[PDB]
Structures are given as structure tokens and as C-alpha cells.
Amino acid sequence: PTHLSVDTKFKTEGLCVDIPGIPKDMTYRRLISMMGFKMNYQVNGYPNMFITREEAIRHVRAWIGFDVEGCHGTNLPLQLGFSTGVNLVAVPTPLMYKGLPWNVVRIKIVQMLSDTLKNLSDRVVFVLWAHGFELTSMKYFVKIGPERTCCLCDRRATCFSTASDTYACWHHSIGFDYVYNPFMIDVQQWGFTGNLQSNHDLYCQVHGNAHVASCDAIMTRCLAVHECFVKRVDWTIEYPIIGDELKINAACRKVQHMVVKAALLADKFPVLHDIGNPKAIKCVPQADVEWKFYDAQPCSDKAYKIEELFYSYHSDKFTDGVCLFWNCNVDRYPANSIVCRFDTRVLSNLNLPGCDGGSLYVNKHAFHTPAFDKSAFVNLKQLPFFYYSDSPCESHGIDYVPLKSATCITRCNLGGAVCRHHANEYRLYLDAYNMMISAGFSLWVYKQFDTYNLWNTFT
Ligand SMILES: Cc1csc(CNC(=O)c2ccn[nH]2)n1
Ligand SMILES: [Zn+2]
Ligand SMILES: [Zn+2]
Ligand SMILES: [Zn+2]
């Protein structure tokens, strides 16, 4: 059960308007053949063009929704739409391009997929709501064969060039004209009633149906993200490292310890309500405070309602002390809170577009996050940058320029001159903070938080 057997049945009902008379009895083997591809009993790493839902979930970064709309066929021009917002018109002689022959369209497809996917994945997974034209058009821009490696590097080949007869990955495909060994999955095989728009609109109001192929390509990938990440959650699936994953995770842990430790020193709360991960650990283990944990898994659909998290009868008095919501996405935070909330609008190789304004944040594990909403933070303010340290001023053991900063809250800065140790530590902390912010995280705190209250912890 590693790959999808070519002898598996393919439901052809959704294909019979573009392909009238299509046999009801159909396998992947006969379908790939009908599409104009020959597999030739090849045991060479590419057993099927189509993959399982489980293999698709493991390769979510490679997903590219794809739709082809005809006219009134090899007589009519076709509009090719991708979930990148691109629409290309192919002739057989929201970015809208006028009609061009396949020999130039294929060149543009290779460029577009390579630029979208080079920093995301080692492949492309065409996400379909198959009606016929998208499958019969693949022979015009896709070549298949044995698994290969890039001509300029060790990555698997994703493109082919008829000009030089060579193969390339997404990073080395400039000038390549064919998509090599792509993958694909037909969402319509999962058991749905009604068309694409009616199933998509049950869960999402952010994507419309402007009647261009890219709108359908966008809805198809959104519907697949909903089915695989919103209504079905698998936090056991691991995803490869493609960027700053480790630095960001280390930075988040550093910022969390810093912000919570300073909030407890500045306001001396007697109790802290830690709402979120059921496996959470005290981020400030030495703090005096009464630490109380409340379990809530990451919400992937809609943000938690504070009324359901807090009410229906625990300290019961969440109004006492401070509440900590570290990536616990709620509709409206209470005024006495410390909050880390992921901003779904952030553009990054870790953040993929999601369902209903939400985003799919993929960092070791895939987490669909509900749409960022500025009104969740109305009882709070943005947490300002600051570095706090009560550790001794001692170097131990990278050349220096003296640090001058009003936000370096240390004994040495109180005393007029930041020491080398606290200056190095401040700069490392500022780097970790900037990495977390730029990765998409936002920090919020109760309105009374004032770092001026940290200076008297050095007396
Ligand atoms: C050349 C050509 C063929 S189809 C087309 C315009 N697209 C649509 O009509 C449509 C319907 C749904 N999505 N797209 N242009
Ligand atoms: Zn390469
Ligand atoms: Zn959608
Ligand atoms: Zn110091």
C-alpha cells in the first residue's frame, strides 16, 4: 500500500460531459493509456501518475490546483488555469494571457511551476476536479519515464528539455519545455455530491467563481486542503526542512520565556492560566506563580470561542492573574492576557494558502490556522520589543561595538553602560525576535504592561 495501484478503479462519471461514451469500468492503467501515455511495465520509481490521498497529504507543498475549460477538443482553444492565479490560452493551430500554441504554452508552464515550487518541494501534484479536458491536455506539456536526477544537481528531475535532451529539477530548469514525471490526484474520486462550487462554498467564502479556469483550480486545491487538513487532522506526519524551521522554533521558545518571565516580574500575578497545548511545559520554570494548565488542541477550522473555553463551569476565576495563549487561537482574548497568534497573511515558504482565509503553516507538522482577525485583540495592545536579563554581567570565553539601547533592560544599562555579555545576548535575542515576527507570529499583551516596571528588579 505504498503507491496507488494502476489496477485501481477510477470513477468516470465526472469525465462523461467532455468525454461522452466513456466506459463506466475504468482503471488508472486504462486512463493513463487514454491520456496518451505509455508506462511500458516500468519498475523505475514512477509506478503511477496518480497518487493516494495519504501520499498527497505528505506532499501538500507540491499541490497545484489545475483546471482546463473548453469552448462552445483539438478544434477549439483551451483555457488552462492554475491555483497560482495564472490562466493561459492554448490554441491547436486572475492573470489572463491571449491564445498561443502548445509549443510556447509548455515553456511558460515549466517556468511557472519551477518558480512556485523550487523552494517548496521536489515535485508537483496537480490537484484536479477532473472533467476530461485537463487529463487529455497533459500530453501537450508532460513527459513521463523512469525516475531521474537533475543534470546540474542531485535533486530528482522535474523537467525535460527537447532542445538539449536533458533533465532538470525546479532550480535548474531555465529554458526547459516539458514537465517531467508530475503527480496528480482527482478530488472527485473522494465521494462528493454535486459540482465543485457547491462543495467548496460549504466551507469557504474567500474564493469566488469568476468563471475563469484559475478560479476552479483555486477552489479545487482549497477543497482538498479542507478535506485533508481542516476536517481531518494528522499531527503525526512529518515534513522535510526547507527553510528556517529550526531557528524559528528556537526563537519562539526564547521569546516565550522572555515575555512571560518579564510579565510575571513587572506585574507579580499570583496565578497564570496556561491555555493551549495539552503537552505544554512551564516556559518560566523558576517563576513563583501558581501555574495552571488547560488543554486545547490547535483549532484548524474556526477560532475557539472564549465562552466555550472558559465557561460551562480549574481555577474557574480566569479573571485572577494572567492568561497565557501561546498559539491558542481564540475569537476574543480577555484583557489580562499574553498572546502569540500566527498571522495567516504572512508570505513565506512555510505558509501555504488555506481554506476560508486561513493558512496551512507547515513547520515539521502541518497546521491549518484560522484567518487572522484584528478584532480578537481589541482588549490588548501590541507587545513592544524589549530584552530583559537579570543574569550576572560576566563575559566568559566575535568582535565588539558598544551597545546603546533603551530596550536592553539590564543592571549594566541601569548603571549607564551595557556590558559585553548582555550586548551579545541582546543582539542574539533581537535576531531571534525578528525571525519569529518575520515568520508570521504576532505578540499581544494586557494594556498595563510596561517595561518601566522591570528596572526596579535590580535593587
Ligand atoms: C479560450 C477559453 C476556453 S474557456 C475560456 C473561459 N473560461 C471559462 O469559460 C470558464 C468557465 C469556468 N471556468 N472558466 N476561455
Ligand atoms: Zn538541479
Ligand atoms: Zn476556498
Ligand atoms: Zn551586563
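Going by Swiss-Prot, the residues shown for chain A are 5949-6020, 6027-6047, 6076-6295, 6298-6381, 6388-6449, listed in order.
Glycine residues also receive a Cβ, built from the backbone N, Cα and C atoms like all the rest.
As a natural variant entry, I5967 to V appears in Swiss-Prot alongside the note: In strain: Omicron/BA.1, Omicron/BA.2, Omicron/BA.2.12.1, Omicron/BA.2.75, Omicron/BA.4, Omicron/BA.5, Omicron/BQ.1.1, Omicron/XBB.1.5, Omicron/EG.5.1. Under the heading Mg(2+) 1 binding site, Swiss-Prot lists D6015, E6116, citing experimental evidence as support. The active site annotation in Swiss-Prot covers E6017 (among others). Feature annotation from Swiss-Prot assigns Zn(2+) 14 binding site to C6132, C6135, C6151, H6154. Annotation source Swiss-Prot lists S-adenosyl-L-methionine binding site at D6256, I6257, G6258, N6259, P6260, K6261, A6262.
Projection of Swiss-Prot feature records onto the structure.
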residue : record                               : DSSP class
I5967   : variant position                     : coil
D6015   : Mg(2+) 1 binding site                : strand
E6116   : Mg(2+) 1 binding site                : helix
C6151   : Zn(2+) 14 binding site               : coil
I6257   : S-adenosyl-L-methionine binding site : strand
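Separating the Cα atoms of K6261 (S-adenosyl-L-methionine binding site) and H6154 (Zn(2+) 14 binding site) is a whole-number distance of 43 Å. Taking Cα separation as the measure, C6132 (Zn(2+) 14 binding site) is nearest to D6015 of the recorded positions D6015, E6017, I6257, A6262. If you measure from the Cα atom of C6151 (Zn(2+) 14 binding site) to that of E6116 (Mg(2+) 1 binding site), you get 23 Å. Calculated from their C-alpha atoms, the gap between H6154 (Zn(2+) 14 binding site) and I6257 (S-adenosyl-L-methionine binding site) amounts to 47 Å. Within 10 Å of the C-beta atom of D6256 (S-adenosyl-L-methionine binding site) sit 22 other C-beta atoms, taking all shown protein chains into account. Counting every protein chain shown, the Cβ of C6132 (Zn(2+) 14 binding site) has 19 other Cβ atoms within 10 Å. Rounded to a whole number, the C-alpha distance linking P6260 (S-adenosyl-L-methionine binding site) with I5967 (variant position) is 52 angstrom. Neighbour counts were taken as the number of other C-beta atoms within 10 angstroms of each residue's C-beta; across the binding-site residues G6258, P6260, the minimum falls on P6260.
Counting other Cβ atoms within 10 Å of each Cβ, the lowest count among the recorded positions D6015, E6017, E6116 belongs to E6017. Taking each Cβ in turn and tallying the other Cβ atoms within 10 Å, the top scorer among the recorded positions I5967, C6135, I6257, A6262 is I6257. Highest local Cβ density among the binding-site residues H6154, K6261 belongs to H6154, counted as other Cβ atoms within 10 Å over all protein chains shown.
Within 10 Å of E6017 (active site), counting CA to CA, the binding-site residues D6256, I6257, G6258, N6259 contribute nothing. Counting 28 residues missing between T6047 and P6076, the deposited model places the Cα atoms of those two residues 25 Å apart. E6017 are the recorded positions among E6017, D6256, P6260, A6262 whose C-beta comes within less than 6 Å of an atom of ligand 1, given in sequence order. Spanning 6 unmodelled residues, the distance from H6020 to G6027 taken between Cα atoms equals 10 Å.
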